[PDB]
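Colleague: Pasting a structure below so you can have a look.
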Amino acid sequence: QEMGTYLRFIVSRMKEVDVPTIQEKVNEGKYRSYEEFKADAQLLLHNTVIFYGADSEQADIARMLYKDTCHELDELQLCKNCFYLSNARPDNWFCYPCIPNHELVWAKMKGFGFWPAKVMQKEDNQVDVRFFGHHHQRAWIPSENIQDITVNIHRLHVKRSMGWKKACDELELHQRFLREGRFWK
Ligand SMILES: [Zn+2]
């Protein structure tokens, strides 16, 4: 059931065996698992490969479509609450807490000063973050370019643009929602 909510988002974005079939399979609960859904997306790609050739521009386009679809499934697995909110986008959607809570950090992308962000996952040498601010940019950040959220940021390289200020405002609203236990709807 909840599966239908998420897959609906994915198919809807897919627009932009065939897609109408997949859509109605989603709506009629025909997929027992995400893996069944992904297999139909794969079959869709393989049919394009068959029809036009493995080296065709049609294949290239279809490969990226499948890749984009699989990316959505990866993101869903990373955190279903983030995926829901990032798709439904109520007001202040990025401010609502998740469980477990995302680690918050200051992160510097190459070329930029520090911006606040949520940690999505990590490995020893780099961290996958989603930034606060209007564009909610996603990026891998080298571990040496991360600072604890509790650091005095006035000390460090930042550019206090309006976008940045808005990101800090969004960060503070998020920390408040955490303290309030204000969970989405
Ligand atoms: Zn989350």
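Residue numbering for chain A follows Swiss-Prot; the residues present correspond to positions 156-171, 196-364, in that order.
Cβ coordinates are placed from backbone N, Cα and C, and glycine is handled just like the others.
Swiss-Prot lists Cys258, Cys261, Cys277, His281 with the feature Zn(2+) binding site. The domain 'PWWP' annotation in Swiss-Prot covers 280-331. Swiss-Prot documents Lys287 to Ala as a published mutagenesis change and attaches the note Abolishes binding to DNA. No effect on nuclear location. According to Swiss-Prot, the mutagenesis experiment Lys289 to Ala carries the annotation: Abolishes binding to DNA. No effect on nuclear location. Looking at Swiss-Prot, you'll find the mutagenesis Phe291 to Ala noted as follows: No effect on nuclear location. Listed in Swiss-Prot as a mutagenesis experiment, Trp294 to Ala is described as follows: Abolishes interaction with Histone 3. Diffused distribution in the nucleus. Listed in Swiss-Prot as a mutagenesis experiment, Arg334 to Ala is described as follows: Decreases binding to DNA.
Structural setting of the listed features?
Modeller: Note on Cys277 (Zn(2+) binding site): other Cβ atoms within 10 Å of its Cβ, all shown chains, come to 16.
For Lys287 (mutagenesis position), the number of other Cβ atoms no farther than 10 Å from its own Cβ, over all displayed protein chains, is 18.
A coil conformation is recorded for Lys289 (mutagenesis position) in the three-state DSSP classification, outside any helix or strand. Contacts of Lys289 (mutagenesis position) defined by a Cβ separation under 8 A and a same-chain sequence distance of 6+ are given as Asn324, in order along the sequence.
In the structure as shown, the Cβ atom of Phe291 (mutagenesis position) sits within 10 Å of 16 other Cβ atoms.
Following the DSSP three-state reduction, the secondary structure of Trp294 (mutagenesis position) is strand. The local packing around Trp294 (mutagenesis position), expressed as other Cβ atoms within 10 Å of its Cβ over all shown chains, amounts to 24.
Secondary structure at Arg334 (mutagenesis position), taken from DSSP and collapsed to helix, strand or coil, is helix.
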Colleague: So which of the recorded positions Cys258, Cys261, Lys289, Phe291, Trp294, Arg334 sit close to ligand 1, that is, with a CB under 6 Å from an atom of it?
Modeller: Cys258, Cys261
Colleague: What are the other residues, in sequence order, whose C-beta lies within 8 angstroms of the center of the C-beta atoms of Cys258, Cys261, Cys277, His281 at the Zn(2+) site?
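Modeller: These residues sit around the Zn(2+) site: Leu257, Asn260, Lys297, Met299.
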Colleague: What are the non-local neighbours of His281 (Zn(2+) binding site), defined as same-chain residues 6+ apart in sequence with CB under 8 A from its CB?
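Modeller: Residues satisfying the criterion: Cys258, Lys297, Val298, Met299.
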